[PDB]
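*Asks:* Would you mind keeping the following structure in view while I ask a few things?
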There are 2 protein chains.
Amino acid sequence: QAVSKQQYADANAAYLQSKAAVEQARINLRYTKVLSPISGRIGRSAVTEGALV
Amino acid sequence: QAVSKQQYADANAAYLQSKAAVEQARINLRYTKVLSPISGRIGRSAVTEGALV
């Protein structure tokens, strides 16, 4: 009881936002490595280095 | 828990200071009527009107 319920609430809210932001950012980072879904013969790239995807 | 214990302690302390300050002001104000301690004969006033005491 050294702080109000509100102050704890506000601090807990900010934390939950941060937790969320991390998890999304982690997923996007993981997607920077475009991986093969299967083993097989890959063909031609429809995309050249330096292109925007 | 809408306020902390410190906040309440501080409000309680300010209130109690107020009680003490009213009592002292009441006392000062009662003393502006200077009263005879006993029945008897009074002589000369050693102090005039308009004097400082």
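Since chain A takes its numbers from Swiss-Prot, the residues it shows come out as 127-179.
Going by what the header records, the deposited coordinates were determined by X-ray crystallography, 2.4 Å.
A Cβ is built for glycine as well, from the same backbone N, Cα and C atoms used for every other residue.
Feature table excerpt (Swiss-Prot):
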MUTAGEN   A:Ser130 to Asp  Abolishes complex formation and thereby decreases drug resistance
MUTAGEN   A:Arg170 to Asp  Abolishes complex formation and thereby decreases drug resistance
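Help me picture where these features are in the structure shown.
*Replies:* Secondary structure at A:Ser130 (mutagenesis position), taken from DSSP and collapsed to helix, strand or coil, is coil. With a 10 A radius on its CB, A:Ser130 (mutagenesis position) counts 14 other CB atoms from all the protein chains.
Counting every protein chain shown, 5 other Cβ atoms lie within 10 Å of the Cβ of A:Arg170 (mutagenesis position).
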